[PDB]
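So the structure is just underneath, and the comments pick up after that.
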Amino acid sequence: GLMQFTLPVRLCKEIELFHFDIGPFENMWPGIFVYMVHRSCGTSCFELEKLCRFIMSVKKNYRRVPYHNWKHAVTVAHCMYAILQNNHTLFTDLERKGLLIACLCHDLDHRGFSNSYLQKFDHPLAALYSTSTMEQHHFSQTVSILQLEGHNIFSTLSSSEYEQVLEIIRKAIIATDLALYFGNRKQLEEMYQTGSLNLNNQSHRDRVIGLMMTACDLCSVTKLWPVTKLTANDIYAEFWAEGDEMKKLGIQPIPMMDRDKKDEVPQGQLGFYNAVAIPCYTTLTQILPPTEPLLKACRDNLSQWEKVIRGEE
Ligand SMILES: O=C(NC1COC1)c1cc2[nH]c(-c3ccccc3)nc2cc1NC(=O)c1cc(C2CC2)c[nH]c1=O
Ligand SMILES: [Mg+2]
Ligand SMILES: [Zn+2]
């Protein structure tokens, strides 16, 4: 009730910044998440008994994959935390609640393979969900855990508020399907520059929350260079593994996933930053100005990758 979580000073201070790294100590991540909830939302938003129980069941349902794991779950949620804290008059009570949970759950039960690979493998999830295959699985897993005896952190909400916060969460999680992001940022670009962007339009809020989600999901390109560079090892470990499985199906993988083209990774990072990361945080800064640090950090890392190519490291 009047029981709040504290962090060491350095963590207390650095956690408010966008570029915070949650550290190598797995056991502090749940305290870190609860801390962000109490500060983003209130000591009252969730019952501490239930939240802790939900947090730990979620953690257990992330797999020990190189990148799409429990560390990613909490990292993406922290980015959301910082976007919300730098924009706190813009979001409803319900949006603060459901967005931080959405981020923690957004990759539940990920196996480290793309929607594309499930589809070429003919995995049963590809028959159950034709588009955004993994992302619909994630939201389904989320509802699963929410219905475990003792786990419904939303029990105090009215019938109507409950239906809203699940609908926030669901759209939020589908949004992390990067295949949808390009269309969403383009509509957001037009609306912003023709002045028709209206945050009181619910369908506009949806688009904005979507972009927030892409921004949080890719936040590893907005960390300090040594974090970004080591996170890249984890992503390619998954990519190259999936490429190995593509070869096992008798398919040449895209170079992104072919581990015989390690040498061309810096150039591949360059195009990604140009085609995705920079446009994403640009458009996000245009809508939510206090999120400028993400664009500045992304740009800085773009600059580091050009240096890697030029043989300056
Ligand atoms: O454009 C890309 N992919 C999108 C387009 O539609 C999906 C892309 C293309 C890439 N070509 C290469 C590459 C080329 C030649 C030789 C070797 C490698 N490497 C890539 C990485 C990429 N992407 C990410 O590194 C990436 C990173 C992350 C998290 C860190 C934030 C999440 N998702 C990602 O896809
Ligand atoms: Mg995902
Ligand atoms: Zn993710």
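We number chain A the same way Swiss-Prot does; the residues here are 724-1036, in that order.
Keep in mind that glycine also has a Cβ here, set from the backbone N, Cα and C atoms.
Secondary structure at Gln992 (3',5'-cyclic GMP binding site), as computed by DSSP, is helix. Cβ neighbours within 10 Å of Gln992 (3',5'-cyclic GMP binding site), excluding its own Cβ and spanning all shown chains: 24. Annotation source Swiss-Prot lists 3',5'-cyclic GMP binding site at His791, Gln992.
Among the features that Swiss-Prot reports, active site, proton donor is placed at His791, with the record citing similarity to another entry. For the recorded site, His791 (3',5'-cyclic GMP binding site), the DSSP three-state label reads coil. The Cβ of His791 (3',5'-cyclic GMP binding site) lies under 8 Å from the Cβ of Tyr785, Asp830, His833, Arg834, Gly835, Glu961, each of which sits 6+ residues away along the same chain.
According to Swiss-Prot, the divalent metal cation 1 binding site annotation covers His795, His829, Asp830, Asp940, on the basis of experimental evidence.
Secondary structure at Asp830 (mutagenesis position), taken from DSSP and collapsed to helix, strand or coil, is coil. The Cβ neighbour count for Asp830 (mutagenesis position), using a 10 Å radius and every protein chain shown, is 25. Quoting Swiss-Prot on the mutagenesis of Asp830 to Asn: Reduces activity 1000-fold.
While the structure shown retains the original residue, Swiss-Prot records the mutagenesis experiment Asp830 to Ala with this note: Loss of activity and of zinc binding.
Residues or ranges marked as divalent metal cation 2 binding site in Swiss-Prot: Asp830.
Comparing CA positions across the binding-site residues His795, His829, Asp940, the one lying closest to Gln992 (3',5'-cyclic GMP binding site) turns out to be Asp940.
Annotation for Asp940 (divalent metal cation 1 binding site): spatial neighbours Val799, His829, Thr899, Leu901, criterion Cβ-Cβ under 8 Å with sequence separation of six or more.
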